[PDB]
Amino acid sequence: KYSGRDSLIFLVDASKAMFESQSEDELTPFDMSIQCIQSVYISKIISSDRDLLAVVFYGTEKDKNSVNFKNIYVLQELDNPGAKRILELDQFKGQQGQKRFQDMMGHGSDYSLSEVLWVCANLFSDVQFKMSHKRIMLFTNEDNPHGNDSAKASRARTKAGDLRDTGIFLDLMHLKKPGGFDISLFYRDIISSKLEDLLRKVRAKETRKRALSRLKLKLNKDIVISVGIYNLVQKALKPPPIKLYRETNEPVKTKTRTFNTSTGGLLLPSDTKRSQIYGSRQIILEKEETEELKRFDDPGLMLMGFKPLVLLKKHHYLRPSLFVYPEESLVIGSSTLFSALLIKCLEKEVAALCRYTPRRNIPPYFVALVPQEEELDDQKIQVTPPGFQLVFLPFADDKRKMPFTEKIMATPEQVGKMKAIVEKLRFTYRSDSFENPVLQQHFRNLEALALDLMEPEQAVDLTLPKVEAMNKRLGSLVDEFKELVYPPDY
Amino acid sequence: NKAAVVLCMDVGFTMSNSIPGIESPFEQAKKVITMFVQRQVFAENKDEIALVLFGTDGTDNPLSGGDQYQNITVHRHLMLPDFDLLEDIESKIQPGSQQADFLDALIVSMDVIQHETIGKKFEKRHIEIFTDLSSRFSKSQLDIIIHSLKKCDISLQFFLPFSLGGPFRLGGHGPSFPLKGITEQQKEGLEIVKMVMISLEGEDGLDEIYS
DNA sequence: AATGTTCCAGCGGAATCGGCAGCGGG
DNA sequence: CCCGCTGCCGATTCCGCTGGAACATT
C-alpha cells in the first residue's frame, strides 16, 4: 500500500553477556547495539520520518509493558522518531551509560523469550496505522535462551510462528561474542554480522512511489491507453524552513492579503486585474483570461509518429526524462498495446514521438518516448524497468546559438599522451555514492542543532577530487604534455 | 549592443493576387512580418525596424529619379517598433496595384541605412525582402550594389511565396507549391536572386532563403 | 545585468470516509 | 409519504512536483 508506514521494534539482550567485553577494551556488545540503534534513528529521522520505531529491553530486572510480564522493559512504544528519543537512548552510551542502564532497570534475570515476543506482538497490534512491514531486529549474542528448559524453547518456537503468520518477520543480527561470526546458531527455524551498513550506510535519502501523472496515450483518434508517467530521478532538495516564533518556538501562522486602494480596505480576488506595461501602453486582462491563453490540448500524450533512436541527437536535453509505464485500471487492456509497442519499437530501434500535456491548462510540449528494455539476471539485477523514457524535446529557442567562430585542431600526437592519462585515470563511474555536500552538511548541522551534542560533523565530500592521488598516479607525464610544443615563451 | 533591420515587403498586385484555392502570398508575408515585429515589440529589445513597401500606389521615397524608384514608400525609418508600427501592418489592407520592381527597394534600403546610421551605433545591419518575383527585374546596376553590400558589411534575407518549383495550407512540414506555382518570370527571378546571393557569399545565402 | 537560489503558489495522486441519492420494504 | 440500508462518489488531508515570482550577487 502507498500509505503503509514501515515498523521496526528493537529487541536487545541485557542478560549478562553484553556488559562484559570478552576480555577486551574494544566495545561491549550492549554498547554496540545501542550504537546501531542510534544510527538507525538518525538515519530514519531524515530518510523515513513517518515509520514507527520502538526500543524494548528484555532480561532486565524491573519491568514495564502493557501486560506486566516480568523482566520486559519497553523503553519506547513504537512511534515516529524524534530528537527526544535519540537523546533518551544516548544516555546509555559507553560505560557511563552502561552503569546508568544498570541503575535505572538493571540487567540479569530469567527472561522467557516467549513473553517478550508477545510484548512485541502487542506493540505492533496497538497502533492505528496501516503498516507495510512489521519487522523485529533481535540484538543478542546468546544461542540457547533455553539452556535449562525445553518447554520454554517450544513455547518460544510456537510464538515465533505465531508472529510469523501475522506478517511479523523476525530477523536476528548476532553480536559476535568473540568478535567474529563462527557462532553458528541453529535457529534458522525462528528467523527468516551484516551490521556495518546498519551503522552507516544511508546518510540521507527519501522514500516513495507514486504516479505523478495518470494520462491517456491516444493513438490520434480513439485508441487510448491509460498510462502512468513516473519520475525515476528527481533532484531532492532541502526541506523548506518554518517561520517560528522567537519567544516560544511556535509556528507563526502567516496570512497574506492585499488592500488599501488608497483607502484601507480588504480587496477580494475579484476586484483586481492583471496588466503588463509594454513600451508606453498598458495591457489589462483578468485572472482567468491570463490563465486561459496558455491552453492548447487536454492532458495526455498524442502520437506524432515514430522516429528511429538515431536521429534524435542526445545532447538535446533540457528537462530530466520521465518514465512511461502502462496503467490498466483506468482503461482496460492498455498493457497489451503497451507491450506490443515496446517489443516492436525495441526490435525496430524506433522511439515514438508525442505531444505531451501534463496538466489541464499548460502548453503542449514535444517529447520522445524512447523504449527501454528491462534488464535482469540470476542475481535479479532489477535496475531498469520495462517501458518508455520521456525525453523532453527542445523547441527552437530553448536552444541557443554560440560564437562557433573558432576552429583549431591539435597534432595527432598530443592525443596519444592524453590517451595515456585518461586510461591511467579510467575508473568505473558508480552505482551510487556522490551524495550532495550541501544537503548532507545541512542534515549534519541539523542533527547537531537538534541533539546539541558537541558540534556538527563535517560531511566528507565524495565530490571533491583526490588531487594528490591523481598527481601521484600520473607521475612524470603531465609536465611532458605541458611543454612539448608550447613553452610559455615569456 | 543594438541591431537595425530594414524590412522591404512587396505589395504589388501579382504578389497580392487572388487566392488560387489555398492562400494569398500577400497575407502570408503580412503574417510573417507581423509575427516578427510582434516578437520584437513584446520582447522589448533595443532594435530598430525600418519598413518599406515596394509596388505601392504612390512613391513616398527619399529618392525617386525619373521613372525608376517608383511605387516604393519608406513607411518607417529605423526607429523603436511600437504598437503604431504593428497596427500599421494590421491597417494595411491596400496593396496599391502598381508592381514596379524589388531591387529598387533593395537600393532604397541601403540608402536609408546609410541615411540613418548617424548618431546611433550599430553592430548589425539586416534587410529583409518579401517578393513574389513577378515584376520585370532591373539591371540598372548590380555589381556596384554587391560591392556596396560587401563594404557596408550587411547581410540580407529573401523570402518568397509557396512557389519553389497535398492541400498545402500554411505550413505542414511538406510541399510548398500545390501543383505548379512558378511562372517563367518567377523562374528567372529566382534564378537571378540565387546567382546574386551566391555571388554575395555563396551557399550560405542559398541556405538563407525561405518560403 | 545574467544567473542561481529561495520562496510562494498551484495541481494532482492516493487514501479515507462520510453522506447523498436511489432503491426496496413497511 | 415513510423508513432503511448500501453502494459510491465526492471532498479532505497529505504529500510532492512544477511553475512563477522575488531575491541577492560580479
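What you see of chain A is 31-222, 237-534, where the numbers are those given in Swiss-Prot.
So how was this one determined? The header says electron microscopy, 2.9 Å.
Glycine residues also receive a Cβ, built from the backbone N, Cα and C atoms like all the rest.
A coil conformation is recorded for A:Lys31 (mutagenesis position) in the three-state DSSP classification, outside any helix or strand. Under 8 Å, Cβ to Cβ, and six or more positions away along its own chain, A:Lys31 (mutagenesis position) finds A:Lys160, A:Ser162. Summarising the annotation, Swiss-Prot assigns active site, schiff-base intermediate with DNA to A:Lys31.
The domain 'Ku' annotation in Swiss-Prot covers A:261-468.
In Swiss-Prot, a published mutagenesis experiment is listed as A:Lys31 to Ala, annotated Diminishes the ability to form a Schiff base. Abolishes adduct formation; when associated with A-160 and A-164.
Quoted from Swiss-Prot, the note attached to the mutagenesis of A:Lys160 to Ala states: Abolishes adduct formation; when associated with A-31 and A-160.
Under its mutagenesis annotations, Swiss-Prot gives A:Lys164 to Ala the following note: Abolishes adduct formation; when associated with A-31 and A-164. Taking Cβ-Cβ distances under 8 Å and a sequence gap of 6 or more within the same chain, the neighbours of A:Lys164 (mutagenesis position) are A:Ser37, A:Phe154, A:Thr196, A:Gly197, A:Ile198, A:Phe199.
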Packing count at A:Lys160 (mutagenesis position) (other Cβ atoms within 10 Å of its Cβ): 10
